[PDB]
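K.L.:
Got a structure for you, questions after.
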Amino acid sequence: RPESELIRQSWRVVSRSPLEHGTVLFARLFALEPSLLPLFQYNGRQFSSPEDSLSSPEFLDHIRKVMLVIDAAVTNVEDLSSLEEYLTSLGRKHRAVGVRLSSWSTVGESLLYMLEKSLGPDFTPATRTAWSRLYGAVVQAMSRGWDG
Ligand code: HEM
């Protein structure tokens, strides 16, 4: 598939420095949805501001975790059914931490933003549309952990 190679090529760029790029994703994410901030509760405490998150070692671990799950979705872009059950369950984890179903889309905007920024001119509108579908399948699946 063409799509699937696009994602794969585009992804490599980001895969190189996943902490740096995941950092973009999350900054963007809290800029768009600041009510995600207090969901992280490392050592009982809420981050006050977004910049506090970037100073938490646990938060930066979570970014790495995030980017590895995206990795997996990338490896498996042609057959993504194969991560469905993982992701549903990842979804239910997150419903427990308090993420709303609607926050998921914001994560996808944030994910595309992080890509658009990384790829600059390279973020072709085919590239865009492919990610949007990928990450979209990833939430159709993370979203699944809300059921019923
Ligand atoms: C949308 C906002 C998000 C918030 C507020 C959030 C928050 C959390 C929190 C508080 C935890 C548990 C603490 C921890 O392990 O650090 C967690 C776990 C995790 N998150 Fe997120 N998260 C978000 C999005 C995502 C996304 C997009 C992914 C991946 C695509 C992701 C992947 C993970 C994984 C892999 C874990 C470990 C889950 C496990 O116990 O198996 N998170 N997240």
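The residues of chain A that appear here are 3-150 by Swiss-Prot count, in order.
Keep in mind that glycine also has a Cβ here, set from the backbone N, Cα and C atoms.
As annotated in Swiss-Prot:
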- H64 to L: Improved binding of dioxygen and carbon monoxide to the iron atom (MUTAGEN)
- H64, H96: heme b binding site (BINDING)
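Map these features onto the structure and tell me what's around them.
P.N.:
Taking a C-beta cut-off of under 8 angstroms and a sequence separation of 6 or more, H64 (mutagenesis position) has the following same-chain neighbours: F42. Secondary structure at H64 (mutagenesis position), taken from DSSP and collapsed to helix, strand or coil, is helix.
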K.L.:
Near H96 (heme b binding site), which residues of its own chain have a C-beta under 8 A away, given they sit six or more steps off in sequence?
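P.N.:
Result: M144, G147.
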